[PDB]
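Notes to accompany the following structure.
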Amino acid sequence: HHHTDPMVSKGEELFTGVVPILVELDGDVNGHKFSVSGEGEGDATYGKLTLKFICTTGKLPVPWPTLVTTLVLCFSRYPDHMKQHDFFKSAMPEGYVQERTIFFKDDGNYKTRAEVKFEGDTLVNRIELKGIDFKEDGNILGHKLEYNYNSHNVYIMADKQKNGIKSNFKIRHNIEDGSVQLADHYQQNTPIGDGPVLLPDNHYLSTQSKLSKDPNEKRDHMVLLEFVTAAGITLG
């Protein structure tokens, strides 16, 4: 809405109210090719995303929880006193590229590249995923992960040379036997457009995700409720 900085006002304008989301992923893990399509809606005022994903090629060859971070940080709630640090909305509507390498400890790695931008009124996240060096009997290709997701906090830093941001963080996936599978994430984001963006001071995003199933859905799928809030810079 009403912010003294017109660059902040421009990005906030695009995310006031509920915004529809489309997610489209094409993936290849150890030569198992698959596609995922997701639909839902984001409400940046509360940091809230509701999405349902479907594997459109049949059975997903990897566990759904390993794709949560890959399958839209512009819907994060930034407190008023931090809105000058919201890179993700400032890059819109032209969008940004989000690249990751995700290393699964003692297993394979995912490399992802995504473009996040508006098509009309719809926020689209278009992802390519390549996964290599997985063990056919490991926790990933073996489907030994529980269907759930732990809350965590992630630190965001500016990358002033790329006019973007970078982040590195660990996700712990629960294994069915009570142990944990570590997923080390390395992330960078860069704007698609040439115009100015907001480069943030160091801060973190607090994330909580709930995974569920649609009782009427026969296709392989995941229902996701995610909350993401920015924090780590104090008001006064």
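Please read every residue number as a count from 1 along the shown chain.
Per the header of the entry, the method used was X-ray crystallography, 1.6 Å.
Backbone N, Cα and C define each Cβ position, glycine as well.
According to DSSP, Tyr149 (mutagenesis position) sits in a coil region rather than a helix or strand. Sequence-distant contacts of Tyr149 (mutagenesis position), defined as residues of its own chain at least six apart whose C-beta falls under 8 angstroms from its C-beta, comprise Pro65, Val68, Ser209, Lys210, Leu211. Among the mutagenesis entries in Swiss-Prot is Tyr149 to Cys (Swiss-Prot position 145), noted as: In mut1.9; shifts fluorescence lifetime from 3.03 to 2.74 ns.
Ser151 to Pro (Swiss-Prot position 147) appears in Swiss-Prot as a mutagenesis experiment; the accompanying note says: Increases fluorescence at warmer temperatures such as 37 degrees Celsius. Long-range Cβ contacts of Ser151 (mutagenesis position) within its own chain (separation 6+, distance under 8 Å): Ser206, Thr207, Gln208, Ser209.
A strand conformation is recorded for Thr207 (mutagenesis position) in the three-state DSSP classification. As a published mutagenesis entry, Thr207 to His, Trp or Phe (Swiss-Prot position 203) appears in Swiss-Prot alongside the note: Results in significantly red-shifted excitation and emission maxima.
In Swiss-Prot, a published mutagenesis experiment is listed as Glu226 to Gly (Swiss-Prot position 222), annotated Suppresses the 399 nm excitation peak, leaving only the longer wavelength peak at 475 nm. In the three-state DSSP scheme, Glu226 (mutagenesis position) falls into the strand class.
Other C-beta atoms found within 10 angstroms of the C-beta of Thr207 (mutagenesis position) number 22, with every protein chain shown included.
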